[PDB]
Every structure is written in structure tokens, then in C-alpha cells.
Number of protein chains: 2
Amino acid sequence: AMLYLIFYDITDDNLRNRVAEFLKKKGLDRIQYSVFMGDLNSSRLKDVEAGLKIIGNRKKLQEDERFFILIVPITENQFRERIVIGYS
Amino acid sequence: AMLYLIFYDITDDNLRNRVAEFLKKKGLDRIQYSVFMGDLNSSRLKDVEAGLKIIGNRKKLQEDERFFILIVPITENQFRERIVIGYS
């Protein structure tokens, strides 16, 4: 299994909570309000993709609404080399 | 230079626009409302980190406010293997 980083930008609170709940249930580690990470083999990755697509199987309602999920393979080393910036 | 993915979750519109403007000026490619990518050597990465920290050199004002920036090294292959999910 490769490791994946999953980031999302979902303006609708209910859809956003649905995504967070789904990703938690599939076993991914939450690392920020809208970021998860974890290992996914082919089967589990397919299941994740398919379920996220169901949550997104919607039309947008207001022009400023966003629903975006990016899933990218990374390595544990790359993650250890991350830079995180927050409020001072 | 390594490639980097930069994701952010910034609830304050003015700080968010300041970050987007800064990253555009430093030459990164915008790939989503709150995501950029591009190559950064040591010097340029340091300059990016330092400027983002200045924008974040704030205290939080409301409990729901967020300011989070994640910078992660990735490869062009990993990026080509990304999965993107939006509205159907």
C-alpha cells in the first residue's frame, strides 16, 4: 500500500462533515480540519474514490460554493519533510 | 529543485487573498482555489516559508477561524497519479 494525502475544500458544512466522517470510517488519520492521510492499496483506494464521488454527486447551488478533493500519493519521508504554517 | 504541493485552509478572506497573491508572485502554479504547486530550491523555499509566517504572525480572533498551510514535497509522477473529485 502506498501512503496518500487527502486535502479537501468543501464549503457546504453538511457535505464537509459527510466527507470527514467517511474518511475517518475508512481508517485514515486526520491531520487537520480538512486534511487526512493514510495507506490505501488498490481496493481501498477505489472504495474511497467511489464513496467521495457519491457525496459529490450534486450540482452546485450558489456560485461561491466549492467541492474539491485532491488525493495524492506521497511517501513517509516526504511527509516528514513537510512544512506547516499556522498562526504565531 | 524539488516540486512542492501547497494546500491551505484560511478562513479570513483578507489573509487568504494575501497568501494567494504572495504565492502567485513567487511563481507557483495555482491548481485550485486554495492549492498551488511548483518547484522550489532551498533559497526559494525559505523565502516562501518566511513570507507565509509573516502573513500568519497574528493571533486568532474567533474560535472557528483557521489558518493552516501545508507544504509537501512531491514528484511530477505522484502528481500525475492524483485523483481529483468535484461535483458531478
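Here chain A follows Swiss-Prot for its numbers: 2-89, in order, are the residues you see.
Cβ from N, Cα, C; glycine included.
Under the heading Mg(2+) binding site, Swiss-Prot lists A:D10. The Cβ neighbour count for A:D10 (mutagenesis position), using a 10 Å radius and every protein chain shown, is 18.
Recorded in Swiss-Prot as a mutagenesis result, A:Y9 to A carries the remark: Considerable loss of RNase activity. For A:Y9 (mutagenesis position), the same-chain residues 6+ apart in sequence whose C-beta sits under 8 angstroms from its C-beta are A:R17, A:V20, A:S35, A:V36, A:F69, A:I70, A:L71.
Here Swiss-Prot notes a mutagenesis experiment, A:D10 to A, with the remark: Loss of RNase activity.
According to DSSP, A:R17 (mutagenesis position) is assigned to a helical segment. The mutagenesis experiment A:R17 to A is recorded by Swiss-Prot, whose note states: Considerable loss of RNase activity.
Record note (Swiss-Prot), mutagenesis A:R19 to A: Considerable loss of RNase activity. The unchanged residue is displayed. If you take the C-beta of A:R19 (mutagenesis position) and look for same-chain residues 6 or more apart in sequence within under 8 angstroms, you find A:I56.
Quoted from Swiss-Prot for the published mutagenesis A:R31 to A: Loss of RNase activity. Sequence-distant contacts (6 or more apart, same chain, Cβ under 8 Å) of A:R31 (mutagenesis position) comprise A:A21, A:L24, A:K25, A:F37.
A strand conformation is recorded for A:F37 (mutagenesis position) in the three-state DSSP classification. In Swiss-Prot, the entry for mutagenesis A:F37 to A states: Loss of RNase activity. The structure shown retains the original residue.
Applying an under-8 Å Cβ distance to chain B, the mutagenesis positions A:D10, A:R17, A:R19, A:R31, A:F37 reduce to A:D10.
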